[PDB]
Protein chains: 2
Amino acid sequence: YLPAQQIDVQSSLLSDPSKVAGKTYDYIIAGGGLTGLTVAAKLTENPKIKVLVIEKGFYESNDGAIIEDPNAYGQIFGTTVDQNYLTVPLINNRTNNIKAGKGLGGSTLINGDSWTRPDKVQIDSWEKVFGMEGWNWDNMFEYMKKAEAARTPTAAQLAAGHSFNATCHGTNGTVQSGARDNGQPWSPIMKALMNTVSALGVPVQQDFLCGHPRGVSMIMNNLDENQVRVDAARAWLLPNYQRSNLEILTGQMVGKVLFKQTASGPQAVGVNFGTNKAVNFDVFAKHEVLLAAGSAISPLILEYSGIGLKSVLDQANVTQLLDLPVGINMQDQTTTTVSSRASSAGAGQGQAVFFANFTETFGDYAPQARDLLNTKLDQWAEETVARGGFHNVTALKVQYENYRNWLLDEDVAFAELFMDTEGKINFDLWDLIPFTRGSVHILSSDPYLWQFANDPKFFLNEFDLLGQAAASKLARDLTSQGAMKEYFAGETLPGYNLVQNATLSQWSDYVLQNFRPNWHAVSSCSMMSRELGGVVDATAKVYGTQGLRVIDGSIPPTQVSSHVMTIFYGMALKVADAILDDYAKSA
Amino acid sequence: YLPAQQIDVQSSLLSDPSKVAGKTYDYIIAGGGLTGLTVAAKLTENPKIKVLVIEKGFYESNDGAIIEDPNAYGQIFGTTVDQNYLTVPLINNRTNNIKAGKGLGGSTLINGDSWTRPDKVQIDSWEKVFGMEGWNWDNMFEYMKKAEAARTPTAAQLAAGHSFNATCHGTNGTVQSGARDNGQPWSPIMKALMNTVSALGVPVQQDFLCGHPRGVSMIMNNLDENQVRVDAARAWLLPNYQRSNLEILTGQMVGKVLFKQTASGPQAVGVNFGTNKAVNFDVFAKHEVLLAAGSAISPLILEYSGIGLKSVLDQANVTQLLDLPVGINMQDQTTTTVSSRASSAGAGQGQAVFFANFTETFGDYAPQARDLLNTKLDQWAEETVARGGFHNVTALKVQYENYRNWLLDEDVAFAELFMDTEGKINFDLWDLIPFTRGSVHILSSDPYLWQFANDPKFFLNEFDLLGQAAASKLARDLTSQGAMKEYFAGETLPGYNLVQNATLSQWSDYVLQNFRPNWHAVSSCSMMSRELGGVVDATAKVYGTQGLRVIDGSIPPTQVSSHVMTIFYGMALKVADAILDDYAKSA
Ligand SMILES: *[C@@H]1O[C@H](CO)[C@@H](O[C@@H]2O[C@H](CO)[C@@H](O[C@@H]3O[C@H](CO)[C@@H](O)[C@H](O[C@H]4O[C@H](CO)[C@@H](O)[C@H](O)[C@@H]4O[C@H]4O[C@H](CO)[C@@H](O)[C@H](O)[C@@H]4O)[C@@H]3O)[C@H](O)[C@H]2NC(C)=O)[C@H](O)[C@H]1NC(C)=O
Ligand SMILES: *[C@@H]1O[C@H](CO)[C@@H](O[C@@H]2O[C@H](CO)[C@@H](O[C@@H]3O[C@H](CO)[C@@H](O)[C@H](O[C@H]4O[C@H](CO)[C@@H](O)[C@H](O)[C@@H]4O[C@H]4O[C@H](CO)[C@@H](O)[C@H](O)[C@@H]4O)[C@@H]3O)[C@H](O)[C@H]2NC(C)=O)[C@H](O)[C@H]1NC(C)=O
Ligand SMILES: Cc1cc2nc3c(=O)[nH]c(=O)nc-3n(C[C@H](O)[C@H](O)[C@H](O)COP(=O)(O)OP(=O)(O)OC[C@H]3O[C@@H](n4cnc5c(N)ncnc54)[C@H](O)[C@@H]3O)c2cc1C
Ligand SMILES: Cc1cc2nc3c(=O)[nH]c(=O)nc-3n(C[C@H](O)[C@H](O)[C@H](O)COP(=O)(O)OP(=O)(O)OC[C@H]3O[C@@H](n4cnc5c(N)ncnc54)[C@H](O)[C@@H]3O)c2cc1C
Ligand SMILES: *[C@@H]1O[C@H](CO)[C@@H](O[C@@H]2O[C@H](CO)[C@@H](O)[C@H](O)[C@H]2NC(C)=O)[C@H](O)[C@H]1NC(C)=O
Ligand SMILES: *[C@@H]1O[C@H](CO)[C@@H](O[C@@H]2O[C@H](CO)[C@@H](O)[C@H](O)[C@H]2NC(C)=O)[C@H](O)[C@H]1NC(C)=O
Ligand SMILES: *[C@@H]1O[C@H](CO)[C@@H](O)[C@H](O)[C@H]1NC(C)=O
Ligand SMILES: *[C@@H]1O[C@H](CO)[C@@H](O)[C@H](O)[C@H]1NC(C)=O
Ligand SMILES: *[C@@H]1O[C@H](CO)[C@@H](O)[C@H](O)[C@H]1NC(C)=O
Ligand SMILES: *[C@@H]1O[C@H](CO)[C@@H](O)[C@H](O)[C@H]1NC(C)=O
């Protein structure tokens, strides 16, 4: 990594709210994150469309290594670029922190840069199970390829374990992708891990952009040729910020959507934005207001605007405009870490990802886990609804059956074991397919206080705890197994904190105390049929409203066995097309 | 509590940075918290003194119950009024959150409202040991009384356990103080606790405003007659915000102090403030720049400005202007909670505080603890300096000896067991007098990124851990002892998480995993002689600089066996007098 030249984009953007207050744009986008900027860029390709992006943070892509270098991952946490949202006290009786980016590019500023794609069956379920017409793998694959420009791996990258299936990578898109390569010798552990699991009959070197992410592979990252993080601002704003029809207001928060009443429901006419209950401004949209503030916030903006569950709104003292199941169905994953020291021979760079299916994760407990899936769905659905994770047991059962189908019938990756080397055998791992459903709701009426109860309800579903415990056990087992054993130089985490012969039950206890949110919450404004409990339709329009869409990570109706940037970019592009279709239909 | 109609002070304050950018004020106060507002109010009593307060947050005193009602304590955590600073990963390998207020009044907006005063010997040591002229109990007692307007407890409050030594309470000051009374029947547990410890020879009903806070008493709160939290904005800004010479810029952060080089060192000439590396402005001070951004932030502002330890500034890429031990010596306390359910008879409202001295805290381990204090000071001092908590072992040993003196010779309260009732026997407790010394340093040069390493170094000193373990055991033991037993309905925390017969060693392991910061960090810019490692002198001037003072919680050179609002108000008043003395000397 070399700190190259960075355009000071911020100095050409707006930071004075009085410059936009009371103005009228075609579209107002709340949140200049992944989806917000993608859509902003696509909308402003048409010179007649004036778009205002209101972003809480600022331009941070020129911050140097802490943002630009993928290898500095994590150092930005705790800075002003980290939203650092606080959850309610979780199952272990501690609040947890939600990492999320604050600044143009949102969480793409601070993420791990892992570039993989969901399983075809997961995206197909959006159309086939959730009724979202056109949201299927074939369509999304095209949009996902359209978003990226992949570079093929070098010889050393291939030898380290990379495997590139050229049919799955777009080569002409906006977001560059390629193998992370920090200049260090390649650790042999990625290959060792592949050799270990391939001896168990686990697929290896499947290209994770191809539709069936399974087994152990090295992955692409969203890095340019200079190994610079291609956050969404760099990809979509940097090239386009001089467009006169694209206005970016930084340092300001959208608090609520402004509506006018029509015969066909509330029509969004603008937003109230600002920084405080007494420092806020109205700004108007001729066409639509697009919420792209991230899955933790977009539901809140709706609730602050009077759209949400009456029970939530009443408690918050917000007059209800529309009853919609906003802020429920939220699905984040639980992450645990199993870390071991690698021998000197195992030193070097490299990450490998193991997308373990149901049986690989559960191993000898597979039969028992299968029995639970086959018999407890109704009970789990009832309990999830009872704790406020969802509102319609029948509709939730559909989701559970969908996940069950994936896990037992479709060989979908259940757990992701993310291995980092750099002198260790470090596994960050998470059960990808939670049965728990969480909630994210406002607690009071002033949007600028941002008083919310963000409750992912981790491990309130027993299967998620078992799944995480089994995945964690698997990481430990894999580390001192087969070819991996050669490089194993002692476990440090849990290390002495958990007996080496730990059973699934002991791992469960350990995991309950030592997990963190995966910070990949989705489905807080679920895009699914209204009858299934959706908040937004297939064009991301909030049901019962006009001129209002939620276009971010709040809308995926399911978790995916993948890193979400790819699908979110594809989703943002698809939604931009829908918005533009509507624009064209108004003359 | 009853929500009354509140004045919208925010609308009369500044939120546009362009309105102050480039102006010259007499004084610029970075941080409109407890000390910042107190000083700003005192300085602007003189109509010719133009003061600018730059506050990161806004006016929040009219937010309703979440701020105004002391009984809503903690609901504000996680909102925009909570700084929610992240520490580095602590001894338990978890980062922890630092609650701190963000808005006019700072942490007085979100605090527990406990109004108690330090021990006379602790304040006397500032002058006697640390060499800070005029900083002694007699002087501070008067200043502390001048800040407050106390109400005597009612008959019911007295019968519940209140006790007042009228000679210690100011009755004409600005911050009202009185018994919290939420209208509920008084729990009998405060009296039961007093009866329990009084059987053991522990003092009860000592007035904790009188100089020797010891034993179990009920305490005053900073509440007006309407039971409204008297935060510092309410007390000092609300009455005075129409002053034409008092300008408050909200929503902006001071990032660094601007200096002009003189013969006698750097002269502060103003500050750079704003919200981002590319969105910031300069504003100038004719007289002085006063840092009052809180003990977690003032040291950082100095470091961002080039004042601090070379090793820190080099790592952060900040050119050093002055080498001073900024951001070390930091002392926060560790808090643990021992919570038990109370029988129905113990129901009701009421808080009681046990200021436990050394022997009461350690009980049977007293002899062993005393041995540690008598023999390990030098070792601890070396180890504290080695881990970066301080820079001069000899000077640190002075602090250690001072603390040892307090504990062993002066009967100073060593641990505070803060009891809440309301259906429980809930003890939040902390060792008040830490031997550990933490650090708080910038990690990079952009102030607006706020990339820092806030490291309280909790439990890196063995005595602190022992002290916290012993205090925690004491809380458990007291709960089911003597008169307390009647109301004891079973422990819930640690409850099953720690065996009921837990030894001190088992408590230590427990405490290590289950503690939180007390959020009372002081001494990050210690007010002590330069030779002892001071950052500011007895008039709060940063050594080696002109026109620059640190006037907040960063400056107390020692922890105090008390809630700090009282002493911080007293300190701010004393510092205001020092500032005005200098103002007068410049014509
Ligand atoms: C906070 O986090 C830090 C950092 O992670 C924790 O500190 C690390 O703690 C781990 C232990 O949990 C420790 O790892 C040991 O390192 C030793 C080298 O100094 C190794 O000898 C040791 O290996 C043995 O134990 C492993 C774990 O059980 C086995 O996997 C391994 O094969 C080894 O087992 C052999 O030896 C043991 C002797 O204990 C014997 O009983 C076995 O049967 C077998 O013969 C560990 O790998 C790290 O060195 C620590 N330090 C750092 C910086 O990493 C700290 O514990 C955490 N604190 C809390 C409160 O959680
Ligand atoms: C997260 O926090 C929640 C909330 O605090 C935790 O849930 C609470 O957990 C505690 C236990 O740790 C539990 O308290 C028990 O409640 C029971 C009633 O429901 C009581 O019967 C029980 O009392 C016995 O145990 C206490 C603790 O040891 C003793 O102090 C007490 O005297 C009792 O012990 C006597 O009785 C038993 C048999 O009854 C005997 O064997 C003993 O030797 C002795 O004679 C506890 O008070 C709370 O009910 C839980 N729930 C709530 C809502 O508070 C949760 O565990 C935490 N989660 C994690 C992961 O840490
Ligand atoms: C720690 C972490 C690691 C991750 N690692 C990976 C990875 O390795 N691979 C991967 O593919 N994905 C990863 N992700 C996920 C990916 O970054 C997110 O899914 C993606 O950025 C979500 O896009 P979005 O548009 O939904 O929201 P975001 O990108 O979060 O953007 C939302 C934007 O809204 C702004 N905002 C918030 N509130 C308001 C308001 N009230 N008004 C105006 N603006 C507001 C925020 O500042 C932000 O810029 C990671 C995310 C995190 C947090
Ligand atoms: C959770 C909690 C509970 C507490 N309970 C009690 C109690 O019960 N009794 C008691 O006596 N004390 C209590 N305190 C302690 C008391 O509230 C604090 O000690 C006191 O407010 C510290 O005053 P200060 O002036 O140092 O800083 P603060 O009051 O914190 O004020 C600092 C101010 O600076 C602002 N600021 C921060 N960074 C910047 C920047 N870069 N530029 C401009 N402004 C900035 C902050 O927004 C804030 O308003 C508690 C504190 C906390 C956090
Ligand atoms: C999960 O993938 C495994 C491959 O790793 C699938 O195949 C079975 O693998 C298990 C152990 O890994 C073996 O016991 C079986 O013998 C394998 N099958 C055959 C035909 O050999 C397994 O089917 C996948 N699970 C699901 C639910 O799809
Ligand atoms: C801690 O306070 C205890 C009281 O709980 C002190 O003990 C009393 O000390 C006085 C002497 O000043 C004696 O007259 C009493 O008989 C003592 N006995 C007890 C156990 O009550 C104790 O001295 C204090 N400890 C320190 C270190 O000051
Ligand atoms: C290659 O990609 C195609 C889709 O284009 C997919 O069908 C096939 O399974 C992929 N193979 C591997 C090994 O990734
Ligand atoms: C509950 O969800 C099921 C499945 O979508 C649906 O058939 C039913 O209409 C929903 N119930 C109501 C009353 O909406
Ligand atoms: C009463 O307060 C005075 C200080 O004003 C103090 O000197 C005296 O000791 C106090 N009395 C008791 C009993 O604490
Ligand atoms: C170390 O501290 C001691 C005690 O204050 C002092 O005498 C000595 O001068 C200090 N520092 C230096 C620079 O040596």
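Here chain B follows Swiss-Prot for its numbers: 19-605, in order, are the residues you see.
Method reported for this entry: X-ray crystallography, 1.8 Å.
Cβ atoms are placed via backbone N, Cα and C, with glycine included.
The feature active site, proton acceptor is assigned by Swiss-Prot to B:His538, with similarity to another entry given as support. Long-range Cβ proximity for B:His538 (mutagenesis position), meaning a same-chain Cβ under 8 A and a gap of 6 or more residues, is found for B:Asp350, B:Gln351, B:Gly571, B:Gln577, B:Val582.
Annotation source Swiss-Prot lists FAD binding site at B:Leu52, B:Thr53, B:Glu73, B:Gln101, B:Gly121, B:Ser125, B:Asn129, B:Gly130, B:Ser132, B:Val272, B:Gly571, B:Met583, citing a large-scale study or a structure entry. In this view, B:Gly571 (FAD binding site) is surrounded by 30 other Cβ atoms within 10 Å of its Cβ, with every protein chain counted.
Within 10 Å of the C-beta of B:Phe436 (mutagenesis position) we count 22 further C-beta atoms, all protein chains included. DSSP assigns B:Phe436 (mutagenesis position) to a strand in the three-state reduction. A mutagenesis experiment is reported in Swiss-Prot for this position, B:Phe436 to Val, and the note states: Slightly decreases the affinity to beta-D-glucose.
Per Swiss-Prot, mutagenesis B:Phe436 to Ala is noted as: Strongly decreases the affinity to beta-D-glucose.
Sequence-distant neighbours of B:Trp448 (mutagenesis position) (same chain, six or more apart, CB under 8 Å from its CB) are B:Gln351, B:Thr352, B:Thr353, B:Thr354, B:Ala433, B:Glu434, B:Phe436, B:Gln486, B:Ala489, B:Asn536, listed in sequence order. Here Swiss-Prot notes a mutagenesis experiment, B:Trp448 to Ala, with the remark: Slightly decreases the affinity to beta-D-glucose.
Classification of B:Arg534 (mutagenesis position) by DSSP places it within a strand. Annotation of the mutagenesis experiment B:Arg534 to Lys in Swiss-Prot: Decreases the affinity to beta-D-glucose with an 80-fold increase in the apparent Km for glucose.
Among the mutagenesis experiments that Swiss-Prot reports, B:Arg534 to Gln is described with the note: Decreases the affinity to beta-D-glucose with a 120-fold increase in the apparent Km for glucose. If you take the C-beta of B:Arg534 (mutagenesis position) and look for same-chain residues 6 or more apart in sequence within under 8 angstroms, you find B:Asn114, B:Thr352, B:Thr353, B:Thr354.
Experimental mutagenesis is annotated in Swiss-Prot for B:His538 to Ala or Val, with the remark: Almost completely abolishes activity.
The Cβ neighbour count for B:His581 (mutagenesis position), using a 10 Å radius over every protein chain in view, is 26. The mutagenesis experiment B:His581 to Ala or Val is recorded by Swiss-Prot, whose note states: Completely abolishes activity.
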In the chain carrying B:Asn129 (FAD binding site), residues 6 or more apart in sequence that have Cβ under 8 angstroms from it: B:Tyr91, B:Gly119, B:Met583
Cα-Cα distance, maximum over B:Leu52, B:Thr53, B:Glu73, B:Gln101, B:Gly121, B:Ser125, B:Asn129, B:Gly130, B:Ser132, B:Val272, B:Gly571, B:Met583, record's FAD binders, Å: 29
Cβ-based isolation winner (fewest other Cβ atoms within 10 Å) among the binding-site residues B:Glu73, B:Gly121, B:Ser132: B:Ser132
Length of the line joining the Cα atoms of B:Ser132 (FAD binding site) and B:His581 (mutagenesis position), in Å: 6
Inter-residue C-alpha distance, B:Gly121 (FAD binding site) and B:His581 (mutagenesis position) (nearest angstrom): 20
Cα-Cα distance linking B:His581 (mutagenesis position) and B:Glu73 (FAD binding site), given in Å to the nearest integer: 23
Around the Cβ of B:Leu52 (FAD binding site), the count of other Cβ atoms that are within 10 Å: 32
Helix, strand or coil at B:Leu52 (FAD binding site) [DSSP, three-state]: helix
Distance [Cα-Cα, Å, rounded] between B:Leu52 (FAD binding site) and B:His581 (mutagenesis position): 13
